[PDB]
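Have a look at the structure below before the remarks.
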Amino acid sequence: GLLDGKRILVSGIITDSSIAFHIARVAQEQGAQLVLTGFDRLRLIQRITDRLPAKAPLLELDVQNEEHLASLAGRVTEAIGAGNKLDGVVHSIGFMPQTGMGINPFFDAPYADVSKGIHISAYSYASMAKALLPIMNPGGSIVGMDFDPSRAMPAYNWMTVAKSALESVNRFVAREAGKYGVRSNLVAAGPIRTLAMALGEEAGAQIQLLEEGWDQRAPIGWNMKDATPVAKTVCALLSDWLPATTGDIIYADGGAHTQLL
Amino acid sequence: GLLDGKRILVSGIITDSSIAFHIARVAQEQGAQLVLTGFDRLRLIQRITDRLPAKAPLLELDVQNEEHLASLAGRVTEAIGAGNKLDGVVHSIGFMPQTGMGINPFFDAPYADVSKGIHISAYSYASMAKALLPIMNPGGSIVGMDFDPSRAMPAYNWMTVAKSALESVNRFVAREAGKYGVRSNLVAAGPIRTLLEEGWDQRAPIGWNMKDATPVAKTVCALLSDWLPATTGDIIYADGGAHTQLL
Amino acid sequence: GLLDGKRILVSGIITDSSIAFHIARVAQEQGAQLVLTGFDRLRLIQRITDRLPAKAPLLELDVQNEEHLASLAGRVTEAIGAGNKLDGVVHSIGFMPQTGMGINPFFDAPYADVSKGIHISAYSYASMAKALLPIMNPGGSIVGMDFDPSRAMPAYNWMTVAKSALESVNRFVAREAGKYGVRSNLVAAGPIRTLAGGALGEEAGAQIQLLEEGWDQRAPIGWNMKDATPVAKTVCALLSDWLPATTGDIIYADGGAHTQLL
Amino acid sequence: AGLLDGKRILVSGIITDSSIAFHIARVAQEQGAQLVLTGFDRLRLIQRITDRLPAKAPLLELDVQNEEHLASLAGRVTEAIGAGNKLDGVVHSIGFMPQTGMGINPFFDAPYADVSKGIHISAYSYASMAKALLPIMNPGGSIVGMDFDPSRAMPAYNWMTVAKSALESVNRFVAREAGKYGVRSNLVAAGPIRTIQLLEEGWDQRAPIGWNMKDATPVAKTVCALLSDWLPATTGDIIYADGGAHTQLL
Ligand SMILES: NC(=O)c1ccc[n+]([C@@H]2O[C@H](COP(=O)([O-])OP(=O)(O)OC[C@H]3O[C@@H](n4cnc5c(N)ncnc54)[C@H](O)[C@@H]3O)[C@@H](O)[C@H]2O)c1
Ligand SMILES: NC(=O)c1ccc[n+]([C@@H]2O[C@H](COP(=O)([O-])OP(=O)(O)OC[C@H]3O[C@@H](n4cnc5c(N)ncnc54)[C@H](O)[C@@H]3O)[C@@H](O)[C@H]2O)c1
Ligand SMILES: NC(=O)c1ccc[n+]([C@@H]2O[C@H](COP(=O)([O-])OP(=O)(O)OC[C@H]3O[C@@H](n4cnc5c(N)ncnc54)[C@H](O)[C@@H]3O)[C@@H](O)[C@H]2O)c1
Ligand SMILES: NC(=O)c1ccc[n+]([C@@H]2O[C@H](COP(=O)([O-])OP(=O)(O)OC[C@H]3O[C@@H](n4cnc5c(N)ncnc54)[C@H](O)[C@@H]3O)[C@@H](O)[C@H]2O)c1
Ligand SMILES: Cc1cc(=O)c(-c2ccccc2)c(C)[nH]1
Ligand SMILES: Cc1cc(=O)c(-c2ccccc2)c(C)[nH]1
Ligand SMILES: Cc1cc(=O)c(-c2ccccc2)c(C)[nH]1
Ligand SMILES: Cc1cc(=O)c(-c2ccccc2)c(C)[nH]1
């Protein structure tokens, strides 16, 4: 069991297609004891999380709510049992209003929308670490989800900016986590056909070119309908097998980003 | 001169130590016709800009004020004259509340403070391009100020995250600017004493003087010129070559 | 164990301080079945490899010898048994004459010396893959050792150039390995006190001390140069099935030093 | 009042009038630079090509694989520019890779002897030229080399990619040496030029300001900008004159 006896917090489950769902499933398969955090539709998330191989407490967490962050540690402790701490934290949270991601021109995203997206997608990574590092064990691991933002691309627009910011946040979180003997890293994954992944002919064709370029580039290929390789990479970072890796990005994209054509 | 007859907008002058002040001075020395944008203390900024070698109209621009952005192009046109356009735009705007940049712990910066900083330091680069690209000429150049955020460091804290965001914004602005025949780039400058640093002069193969902004100002002018015509969505490093050296 | 039943080739053992020795030890502890390759002093290497927790066949491999590479696959097959293939290959080979790595000025390294170093440290990664990919299994993993060469530094000189070339070789090897369902990655490690101060004199002794001490200061989780286990563990992670979508890439086992400025 | 007025510059790498070096030399001359040219192997043919440049320039023989040429190069340049005068700029536009390590030939089928000759000419020689010409270079000087972005693998480019990865590393070490003379060292990572169809086509779409492979002037202009006094704080670095394609995914 890769994660045998490890207590791990998993945020970001909304559907069974969610990257977090797959992380949670693989982590449980690998012996982990999870705590799950959900946003807004908690009774709907519970029906989904009931599909996971093992039972796990579900706690409410809106990263934009300062009360949820202030009480999160006390609530996790109550769930895992007093005297027990977390060995891992998984941030699989992202959000960008349609104005900043999709068909809307780059220049037409109002800052209020961009700011909500950066708050949820990038700032919250620090918010979660701030809240959960006091209840984390030495040898611990914080993992976040990334989509390589080193180059501009169509449609992604302001979410590309939020990922650029998240990569910077990660590096600063590693400085803090280090003080606790905790590692902080991001998994930069290739495109995964979640429920969200209708937009019209132009954008439908844009996502087809990205998805098709990914598999051509990827020397080992890229299956967008399979989230298991991503989930297994997060679990590798949660394990004890990458003990000298922190403030870094691990690419689970089939190698696509290392190839030009 | 390097920018003879070029009409260039320069934002970010507050003191004579400001990076923008040096860009403006070197650009004027190189034949550029300037339009200057100031923020908040406009009568004070006019006292300071009067110190440059040539006269230049001063316009108010608060990047957080949507009215200023909506009228900016019409106000620049009025200043340079109807029928004339900008050949260059310089973004030398940055801000981060003390909670997000300095001795305050990284985790203690409230998001409202971080958001104001990202708005001013990163989002505004797109706001200025959106406002000024319709009144820009083919062959034009938009330049922004950067401080290499690729690796974390002490104190820079949330301003590093704003810089990381600005680098991403610049790559997207280049896609838009490109439709107008305009280049968009950032100058990742070394530390400058304008109103962390010592290792820079050692690391830099050609050295680094923090008390001198002229090498940074010159690089911005090179990017504003016609001598880097195939460079866009990129970062030019004017830091004495420190970022390429480990020790 | 992490590598239970996996047949893995490990090159680069010369002493028990060797990074490869630690990879081999951790891999055996994790259930791997090993084949070991040695250079020049085979009787010497056999004495060291006898210290590993399990017995493993030792084969001769000089990466500059074309006969050694041409017969390597047939020799590995003979050792693991016909009908069996490798699930992993570990390249822990590096060399740079004193002329190009150390106190000697950068400009004073003759090309013949630079070329031998690039041959051993960078070209050989492709040579090993060319030789061992026909006898590798889908799901396989080739791992190479790296030292972050993205920025220049004192004394590393031409070995930085060899690492810069090796990083490029790896990306091309991933294109080839990919056709076999094999991944190809590098572990960019922080400095480790292997067998290979005072020897270089005052000036350079102090230079390598600042470089080495900068790693623990920069690394948010610290850096112990007297410990190869974290590096060995990362190689094993790359050899496992837990990074299945990572290829042509570099994994940094440096305490996170390369992500920090100061 | 040209960009490079009165600057004495060495330009290596002219073989045809399609050569990137030919365009650097032409735009440098147009900008006031006094040039010294170095040629390889077919020197009488290289003289026929340089006679097409705007101004007269001495032509010297330089085979980067020849140790005698490198050892005498400085003395020969000094003789050409005049005793008491030094170089303000050096341009390395030299590259070579046998067909075994670049093209349709499988990556694994390139023998090391071929790879080594290519790395010698394309990467090591950048340090060889600096070693030879830095003693005869002025403070404020500039050494520029030609690059093709090797940060990601691609088809055909094969071992040449590895040579450019090595050259980028050599450039960073040359900056440490050049720095002692008050000299900068940089590379121009240029987009593709006709001096492969997917490279050449994919480039103009991705590049926000477009990319014309039939035009070397934008590349020549960037080299001249690096040779000028307008990038005085840039060393050990790479300037991308590629239309901006490398900053773009699609
Ligand atoms: N789907 C892909 O192709 C892909 C690729 C790379 C990276 N990612 C990243 O993976 C992560 C998860 O994406 P996914 O594709 O699994 O999508 P998803 O829609 O299943 O999950 C995003 C999650 O964020 C949560 N969330 C939104 N606002 C929140 C708030 N205020 N507080 C707390 N939680 C909030 C949502 O409820 C949801 O659970 C994101 O960071 C995303 O950017 C996705
Ligand atoms: N100072 C350095 O060492 C250094 C190094 C690299 C990059 N930079 C960057 O260079 C730029 C200029 O900084 P500086 O060092 O000249 O300092 P500064 O104090 O002179 O400049 C910052 C400018 O931003 C302006 N500004 C702030 N909020 C604004 C708003 N809402 N609307 C309009 N203008 C606003 C200020 O008035 C000022 O003119 C910044 O973007 C900074 O991040 C600075
Ligand atoms: N020691 C460090 O601090 C450090 C840091 C990062 C990377 N590395 C890398 O780790 C790898 C192994 O080095 P190490 O530190 O364990 O030292 P080492 O001396 O044990 O390893 C180098 C190995 O290369 C072998 N070798 C040399 N020439 C050969 C040839 N022609 N054919 C076959 N094998 C040959 C040697 O016999 C030796 O086993 C190298 O690639 C090195 O660059 C070392
Ligand atoms: N053409 C492109 O698409 C392109 C793009 C980016 C970079 N480059 C680089 O630009 C440089 C010049 O290439 P080019 O496209 O102008 O073609 P080219 O063939 O005209 O230039 C290469 C030059 O190197 C010289 N040379 C070769 N071996 C030599 C030796 N042993 N000693 C001395 N000189 C020697 C040749 O004589 C020739 O003049 C190369 O470094 C190349 O990699 C080319
Ligand atoms: C390829 C890709 C990357 C992402 O980050 C997201 C994403 C963005 C916001 C919220 C959730 C996922 C999507 C849908 N696709
Ligand atoms: C080294 C350095 C980098 C910067 O970005 C700024 C800066 C930050 C906000 C506003 C103005 C300048 C400073 C003062 N120094
Ligand atoms: C820090 C470091 C990096 C290296 O690559 C080697 C090395 C160089 C050549 C051969 C073997 C190891 C050493 C000793 N140290
Ligand atoms: C795109 C591109 C890159 C290069 O390096 C060369 C090249 C290779 C060897 C010698 C000269 C140029 C060419 C022709 N094209």
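The residues of chain A that appear here are 3-199, 206-269 by Swiss-Prot count, in order.
Method of determination (from the header): X-ray crystallography, 2.7 Å.
Including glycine, each Cβ sits where the backbone N, Cα and C put it.
Record features, source Swiss-Prot:
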type	residues	note
BINDING	A:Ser20, A:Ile21, A:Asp64, A:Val65, A:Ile95, A:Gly96, A:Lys165, A:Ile194	NAD(+) binding site
MUTAGEN	A:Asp148 to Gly	Confers pyridomycin resistance. Has no impact on the susceptibility to isoniazid and moxifloxacin. 14-fold decrease in NADH affinity, while no effect on catalytic activity
MUTAGEN	A:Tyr158 to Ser	No effect on catalytic activity
MUTAGEN	A:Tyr158 to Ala	1500-fold decrease in catalytic activity while no effect on lipid substrate affinity
MUTAGEN	A:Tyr158 to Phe	24-fold decrease in catalytic activity while no effect on lipid substrate affinity
BINDING	A:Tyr158	substrate binding site
MUTAGEN	A:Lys165 to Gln or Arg	No effect on the enzyme's catalytic ability or on its ability to bind NADH
MUTAGEN	A:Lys165 to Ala or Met	Loss of enzyme's ability to bind NADH
MUTAGEN	A:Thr266 to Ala	No effect on catalytic activity. Loss of phosphorylation. Does not alter growth of M.tuberculosis
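In this structure, the CA atom of A:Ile95 (NAD(+) binding site) is 11 Å away from the CA atom of A:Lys165 (mutagenesis position). In this record, NAD(+) is bound by A:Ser20, A:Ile21, A:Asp64, A:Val65, A:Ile95, A:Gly96, A:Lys165, A:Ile194; the longest C-alpha to C-alpha distance in that set is 24 Å. In sequence order, A:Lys165, A:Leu168, A:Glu169, A:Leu188, A:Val189, A:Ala190, A:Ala191, A:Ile257 constitute the residues six or more apart from A:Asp148 (mutagenesis position) in its chain with CB-CB distances below 8 Å. According to DSSP, A:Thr266 (mutagenesis position) sits within a helical segment. Across the break of 6 residues that separates A:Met199 from A:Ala206, the C-alpha atoms are 10 angstrom from each other.
When the C-beta distance to chain C is held to under 8 angstroms, the recorded positions A:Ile95, A:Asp148, A:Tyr158, A:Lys165, A:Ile194, A:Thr266 reduce to A:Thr266, listed in sequence order. In this structure, the C-alpha atom of A:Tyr158 (mutagenesis position) lies 12 angstrom from that of A:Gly96 (NAD(+) binding site).
The Cβ of A:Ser20 (NAD(+) binding site) lies under 8 Å from the Cβ of A:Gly14, A:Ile50, A:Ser94, A:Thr196, A:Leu197, each of these being in the same chain and 6 or more residues away along the sequence.
Within the set of binding-site residues A:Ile21, A:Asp64, A:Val65, A:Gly96, A:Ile194, the entry lying nearest in space to A:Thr266 (mutagenesis position) is A:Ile194 (CA atoms).
Under 8 angstroms separates the C-beta of A:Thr266 from a C-beta of chain D, among the recorded positions A:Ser20, A:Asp64, A:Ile95, A:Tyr158, A:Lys165, A:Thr266.
In sequence order, A:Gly14, A:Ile122, A:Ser123, A:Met147, A:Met161, A:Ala164 make up the list of same-chain residues 6 or more apart from A:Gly96 (NAD(+) binding site) whose Cβ falls under 8 Å from its Cβ. Checking the recorded positions A:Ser20, A:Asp64, A:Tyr158, A:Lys165, A:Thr266 against ligand 1 with a 6 Å cutoff on the Cβ atom leaves A:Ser20, A:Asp64, in sequence order. Screening the recorded positions A:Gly96, A:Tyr158, A:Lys165, A:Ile194 for a C-beta under 6 A from any atom of ligand 5 leaves A:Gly96. The secondary structure of A:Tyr158 (mutagenesis position), as reduced to three states from DSSP, is coil rather than helix or strand.
For A:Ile194 (NAD(+) binding site), the Cβ neighbour count at a 10 Å cut-off comes to 23, with all displayed protein chains included.
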